[PDB]
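Novice: First, the structure itself, so that you have it in front of you.
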There are 2 protein chains.
Amino acid sequence: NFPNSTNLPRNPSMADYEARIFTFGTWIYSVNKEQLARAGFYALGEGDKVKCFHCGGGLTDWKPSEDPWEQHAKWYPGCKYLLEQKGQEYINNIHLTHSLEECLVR
Amino acid sequence: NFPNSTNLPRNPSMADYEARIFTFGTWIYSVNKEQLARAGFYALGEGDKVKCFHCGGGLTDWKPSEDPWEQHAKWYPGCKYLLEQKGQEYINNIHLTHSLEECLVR
Ligand SMILES: C[C@H](N)c1nc(C(=O)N2CCC[C@H]2C(=O)N[C@@H](Cc2c[nH]c3ccccc23)C(=O)O)co1
Ligand SMILES: C[C@H](N)c1nc(C(=O)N2CCC[C@H]2C(=O)N[C@@H](Cc2c[nH]c3ccccc23)C(=O)O)co1
Ligand SMILES: [Zn+2]
Ligand SMILES: [Zn+2]
């Protein structure tokens, strides 16, 4: 499935913070589930797999120091929800940061 | 001379837009002198040498598509005047952009 770059959430039932927060249950993984819900993610129930209610993008293997919003932007730049909560400034900063990181190592 | 990263302009007499704009005279160079004055620069009177009234930083060899604020940030990141007119968001964007550029080529 391709990313929903529409202004309409792909998964309306997970549009409310609360709704998302509930899908987690006892969260044992490194990243805070509150942060995840705010960043728009709800849990799938297998490993640390989360999915954005709006663009539908998914992430896993959440490392210690890895940020929800940061990753959200990194992998689902077209997500409108992301755009609504952070604005393009933030988003570009993150994309420049990531690309520069990949370059520094290269 | 080192860059003035103080909140007090190094050259108070050039603190007013008008004051700066006047130092140019007939400007023949590529970059717009209005843009330059806004970015805080006043002309020295030799080639396209300009200097920030606040941090005192200087630039020359103004190329066709080269921006005052962009360059100001590139070479005088510590300038408080710069910080006051653009905010850190903008400034980081520019620094990430420049560094990533230097990396892409490398
Ligand atoms: C933040 C973390 N380090 C991180 N995760 C990811 C990440 O999952 N990505 C990057 C874009 C693609 C995705 C990924 O590989 N998923 C795999 C496996 C998978 C199948 N169903 C789901 C549902 C939810 C998450 C993953 C997943 C795929 O084939 O779709 C990048 O950084
Ligand atoms: C925007 C343009 N491409 C550009 N200019 C510059 C630029 O001048 N720099 C970068 C930081 C240092 C400065 C520079 O080299 N000046 C020379 C020559 C010089 C002597 N007196 C003055 C007064 C005003 C400007 C230059 C200058 C130096 O030794 O101080 C970078 O990009
Ligand atoms: Zn999303
Ligand atoms: Zn300055």
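Numbering, chain A: per Swiss-Prot, residues 249-354 in sequence.
So this one's X-ray crystallography, 2.8 Å, going by the header.
Positions of Cβ are set from backbone N, Cα and C atoms, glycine also.
Copied straight from Swiss-Prot:
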- A:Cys300, A:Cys303, A:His320, A:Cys327: Zn(2+) binding site (BINDING)
- A:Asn259 to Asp: Reduced interaction with HTRA2; when associated with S-314 (MUTAGEN)
- A:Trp310 to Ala: No effect on interaction with SEPTIN4 isoform ARTS (MUTAGEN)
- A:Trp310 to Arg: Reduced interaction with HTRA2; when associated with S-314 (MUTAGEN)
- A:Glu314 to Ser: Decreased interaction with DIABLO/SMAC and with HTRA2. Decreases interaction with HTRA2; when associated with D-259 or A-310. No effect on interaction with SEPTIN4 isoform ARTS (MUTAGEN)
- A:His343 to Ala: No effect on interaction with SEPTIN4 isoform ARTS (MUTAGEN)
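How buried are the listed features, and what sits near them?
Specialist: For A:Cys303 (Zn(2+) binding site), the Cβ neighbour count at a 10 Å cut-off comes to 26, with all displayed protein chains included.
For A:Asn259 (mutagenesis position), the number of other Cβ atoms no farther than 10 Å from its own Cβ, over all displayed protein chains, is 16.
For A:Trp310 (mutagenesis position), other Cβ atoms within 10 Å of its Cβ number 18.
DSSP gives A:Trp310 (mutagenesis position) a coil state; it is part of no helix or strand.
A:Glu314 (mutagenesis position): 13 other CB atoms within 10 A of its CB, across all protein chains.
Reduced to three states, the DSSP call for A:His343 (mutagenesis position) is helix.
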Novice: Take the Cβ of A:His320 (Zn(2+) binding site) and count every other Cβ within 10 Å, whichever protein chain it belongs to.
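Specialist: Result for A:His320 (Zn(2+) binding site): 27 other Cβ atoms within 10 Å.
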Novice: Could you tell me which of these binding-site residues, A:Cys300, A:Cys327, has the fewest other Cβ atoms within 10 Å of its Cβ?
Specialist: A:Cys327
Novice: I'd like to confirm something. Which of the binding-site residues, A:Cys300, A:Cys303, A:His320, A:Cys327, has a Cα closest to the Cα of A:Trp310 (mutagenesis position)?
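Specialist: Its closest listed neighbour, by Cα, is A:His320.
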Novice: Whole-number Å only: compute the distance from the Cα of A:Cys300 (Zn(2+) binding site) to the Cα of A:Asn259 (mutagenesis position).
Specialist: 8
Novice: Give the number of CB atoms, excluding that of A:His343 (mutagenesis position) itself, located within 10 Å of its CB.
Specialist: 15
Novice: Which recorded positions among A:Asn259, A:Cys300, A:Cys303 have CB under 6 Å of ligand 1?
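Specialist: So the answer is none.
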